[PDB]
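Below is one structure, written out as structure tokens; comments come after it.
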Amino acid sequence: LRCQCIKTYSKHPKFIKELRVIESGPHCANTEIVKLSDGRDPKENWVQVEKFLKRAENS
Amino acid sequence: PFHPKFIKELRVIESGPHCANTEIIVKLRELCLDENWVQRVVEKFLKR
Amino acid sequence: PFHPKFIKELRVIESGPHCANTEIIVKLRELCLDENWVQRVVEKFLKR
Amino acid sequence: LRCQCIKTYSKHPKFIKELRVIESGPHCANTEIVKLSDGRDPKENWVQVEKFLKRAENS
Amino acid sequence: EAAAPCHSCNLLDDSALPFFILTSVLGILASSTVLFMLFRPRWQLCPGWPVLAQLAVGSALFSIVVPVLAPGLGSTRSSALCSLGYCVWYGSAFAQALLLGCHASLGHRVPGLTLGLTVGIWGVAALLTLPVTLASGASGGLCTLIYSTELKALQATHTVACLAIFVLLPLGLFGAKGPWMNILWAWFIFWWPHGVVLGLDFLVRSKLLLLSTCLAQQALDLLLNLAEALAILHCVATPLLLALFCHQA
Amino acid sequence: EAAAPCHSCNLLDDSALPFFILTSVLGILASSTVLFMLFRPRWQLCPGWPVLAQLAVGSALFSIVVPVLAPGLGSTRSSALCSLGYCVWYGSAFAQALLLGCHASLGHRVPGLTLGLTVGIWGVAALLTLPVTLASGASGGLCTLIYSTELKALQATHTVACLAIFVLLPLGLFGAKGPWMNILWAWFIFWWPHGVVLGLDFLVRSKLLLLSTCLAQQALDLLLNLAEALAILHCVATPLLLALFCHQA
């Protein structure tokens, strides 16, 4: 029920492997999970993913 | 070639050792994707 | 002797020649009437 | 539908033979027929019936 | 010179079955036919189909109930029987009128657009028939609407609601100043005499009108009974109009 | 050190029939039993009997509809199917709440007092479920209430109506300051958790509350699913309570 990751925290860019895309939703009422190297926002400068996509830009 | 509109959720996985390819997941029928029409949707859909 | 309350309409006919008796009609079961209990209702029912 | 005799007008007392009693009703909405000799209100002096009842007071 | 004998029970006293029970049975037959043709499907292509299906179901209920309130049937009718008959009768009338109005406002135009609209339309139709079923009864053995000071407020609410939905609602639509064919306006043509005659009887019984002679009272009773007959004929009237509506698209 | 992952589908994901379909079938059986026992008469002596009969009929409809919105059934459910399921579900809930209320106000207390009251109560119950059936759907294959800015007004209306009738209506009755036994208060004991949890989820989704840790979100989802289960159990719950009510007079 509804989107998640409501504990948005300001502080690695080189320790990012996993993510998902969920922005809107019929029950989602927030804006948004990312996994670190060991397992653990468009407004942010370095976060705004696109560059990480360019690290996998073959597809 | 099919409809690009009613795709709801997206995901991306970096090609780590077990992942021989950069697997990106799009779910609304959730099928793995690793073309001229493959990248024809991505930017607008991310904006959509 | 019966209930005097649920009688709704009343009528009276003067005893002319074809009428051998002063027939008064009360209808709510409409039965003709020509006693100690016959006159026990009349005034209050007319007021009722 | 509803009670009748809504043409109440001024006016024989000796030419009265037939009448009926209908005062209220589920559809009756005014206050009230009398037949003359040849065939044709409590506030009125001689109309206020009771005296005519005394002309048949055996019952 | 000044006499006031005057009375009537016009054109509907005891002829009975030649006019009502035959009509009621034929109406239930026609309504079941047009209902059990949609449930057994070209007949599944109606735009706004469930609104029309409910318009036929209301006619089916009206046909089933016509003999309950019609004269010539069994006397000593329970006040609850007449109350229920009036309830479903005027409720079907209100529901058909409201569905026709909503279809005339939302013809061309969410999954709930069909169920939400229909549930709201009955609910409001079932609410609008509160005064008539509350102010109802069978005095003397005949189904009769209650119009007296004992139930003055309920009768007043009932008559203003009936007048609105039956003659001022179509007149209100007539103030719209093209997608206005409304091939189902014959229903309100059927029902407007009833509403205007109900308003006139409201004025006459409460005595705020100008009825001069027993001609006026005689014509009032005659038009009352004629309005009852013309309203009762709707049960057999509607299914043919619904076939026309289905064949008009 | 500051990570934000957590997700839950608590206690109702795929166990399915062991708790819902079996419950739905047993509820339809019990409700048909307590409905056809009144239709086949000591059992015709209920004060305000048709109000209780409709309280049983609402439970029968709820039992018939529980598998429609329950998890574990066929996926790819039509949005119309979920909309209809939610409509009849919450409409039966509203009607049982609203008839309970009128019976609690008009217990000891015209021929239309039975039909007028019941027609008004459904009509208002059918009107109160307009927002939920309008703001309904099945996104991804599961029956889900629509809570988004696209349907913000309808969801707000739905939650205030549900809160009122389910926790403010019993609390409103609790302000009455004896003929207040209310042996059917267990129904609103069943339904108050659902109302308060709906209000809390409305506050949380609107981000107008104080959920500080993910423990709050986990408990919110857990209580949401628990409220759904405890509300769905009403379909099998009510018939025994209605037998108790019939045996209590």
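Residue numbering for chain B follows Swiss-Prot, covering 43-70, 74-79, 82-95 in order.
Header says: electron microscopy, 3.7 Å.
Even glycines carry a Cβ here, placed using N, Cα and C.
Taken straight from Swiss-Prot:
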MUTAGEN   B:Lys91 to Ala  Decreases heparin-binding activity. Impairs heparin-binding activity and leukocyte transendothelial migration; when associated with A-94 and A-95
MUTAGEN   B:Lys94 to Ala  Impairs heparin-binding activity and leukocyte transendothelial migration; when associated with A-91 and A-95
MUTAGEN   B:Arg95 to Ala  Impairs heparin-binding activity and leukocyte transendothelial migration; when associated with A-91 and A-94
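Projection of Swiss-Prot feature records onto the structure.
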residue: B:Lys91; record: mutagenesis position; Cβ neighbours (10 Å): 10
residue: B:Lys94; record: mutagenesis position; Cβ neighbours (10 Å): 6
residue: B:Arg95; record: mutagenesis position; Cβ neighbours (10 Å): 10
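DSSP gives B:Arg95 (mutagenesis position) a coil state; it is part of no helix or strand.
Gap of 2 unmodelled residues flanked by B:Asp79 and B:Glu82; Cα separation 10 Å. With 3 residues left out of the model between B:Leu70 and B:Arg74, the distance spanned by their C-alpha atoms equals 7 Å.
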